[PDB]
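Below is one structure, written out as structure tokens, with a few remarks after it.
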Amino acid sequence: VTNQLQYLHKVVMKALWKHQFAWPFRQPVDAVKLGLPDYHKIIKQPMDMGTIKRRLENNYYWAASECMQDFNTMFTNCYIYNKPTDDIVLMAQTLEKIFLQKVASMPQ
Amino acid sequence: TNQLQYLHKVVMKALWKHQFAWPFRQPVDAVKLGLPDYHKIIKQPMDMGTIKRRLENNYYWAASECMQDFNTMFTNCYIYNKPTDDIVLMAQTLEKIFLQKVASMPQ
Ligand SMILES: CCCn1cnc2c1c(=O)[nH]c(=O)n2C
Ligand SMILES: CCCn1cnc2c1c(=O)[nH]c(=O)n2C
């Protein structure tokens, strides 16, 4: 438990989990359910908000930046895999701007 | 602000001389790099040289305002290039440096 992991839990993760564009990221990418067969060929390190929150809630992270990186690989997985015109990409951009805003006022 | 100076003098410093930074020091010239559809795909181009001229003319109004530019830069790269391209790895390496350097930004 660090002041940054605490800020990532109660400020960042609280803002992003309840957001109206959060629902595609609240759980891992189910490639058979979403009809995306190539996904785990293109995206070798999947990541999603449900995993990040359990880890914050479970003391999994040690230095916050590791949690910041899990957020970042989540967003980039979406930009890398999906078409540029896909609504999902715009939803990833909107959640990300918020993440960046909130980390901009983070301590230590 | 001090945040804009930290982003100019610690954050932009550490990414600019990186060995993977050269594709991002100056705007994408679509015709030289062999990417003609670039501007159909990328509606808001961005590059560290633009963020740099803006950092030293006090263009930015907040730290986040400038961190957004950095983010658009990395995101154009992921969106435009094929997942297998070496520039995708370069952006991720540069981007992870930015996030750790931003984490320890004052206030
Ligand atoms: C709204 C599109 C369905 N969907 C849900 N989750 C997704 C996707 C997708 O097409 N691409 C993705 O990357 N993820 C995480
Ligand atoms: C290293 C590949 C050529 N190249 C140089 N700069 C680039 C690219 C590219 O393929 N895609 C880009 O986005 N930029 C900025």
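The residue numbers of chain A are those assigned by Swiss-Prot, with the residues present covering 75-182 sequentially.
The way this entry was determined, per its header, is X-ray crystallography, 2.5 Å.
The backbone N, Cα and C atoms fix where each Cβ goes, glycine too.
Feature annotation from Swiss-Prot assigns protein binding site to A:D112, A:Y155, A:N156, A:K157, A:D160, A:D161; the stated evidence is experimental evidence. Around the Cβ of A:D160 (mutagenesis position), 14 further Cβ atoms fall within 10 Å across all displayed protein chains.
Experimental mutagenesis is annotated in Swiss-Prot for A:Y113 to A, with the remark: Abolished binding to histone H4 acetylated at 'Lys-12' (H4K12ac). Long-range Cβ proximity for A:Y113 (mutagenesis position), meaning a same-chain Cβ under 8 A and a gap of 6 or more residues, is found for A:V103, A:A105, A:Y155. The DSSP secondary structure for A:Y113 (mutagenesis position) is helix.
Reduced to three states, the DSSP call for A:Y153 (mutagenesis position) is helix. Sequence-distant contacts (6 or more apart, same chain, Cβ under 8 Å) of A:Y153 (mutagenesis position) comprise A:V163, A:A166. Among the sequence features in Swiss-Prot, the mutagenesis site A:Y153 to K is noted as follows: Loss of homodimerization.
Here the residue is the original one, while Swiss-Prot reports the published mutagenesis A:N156 to A with the comment Abolished binding to histone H4 acetylated at 'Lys-12' (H4K12ac). Abolished binding to histone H4 acetyl-methylated. All protein chains shown were included, and the count of other CB atoms within 10 Å of the CB of A:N156 (mutagenesis position) stands at 18.
According to Swiss-Prot, the mutagenesis experiment A:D160 to A carries the following note: Abolished binding to histone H4 acetylated at 'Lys-12' (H4K12ac).
Sequence-distant neighbours of A:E170 (mutagenesis position) (same chain, six or more apart, CB under 8 Å from its CB) are A:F149, listed in sequence order. For the mutagenesis experiment A:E170 to A, the note given by Swiss-Prot reads: Loss of homodimerization.
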Task = List the Cα distance (Å, whole number) between A:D112 (protein binding site) and A:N156 (mutagenesis position).
result = 11
Request  = Scan A:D112, A:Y113, A:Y153, A:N156, A:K157, A:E170 for recorded positions whose C-beta lands under 6 Å from an atom of ligand 1 and note them, or write none.
outcome  = A:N156
Note = Long-range Cβ list for A:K157 (protein binding site), cut-off under 8 Å, min separation 6+ in sequence, same chain only, gives A:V163
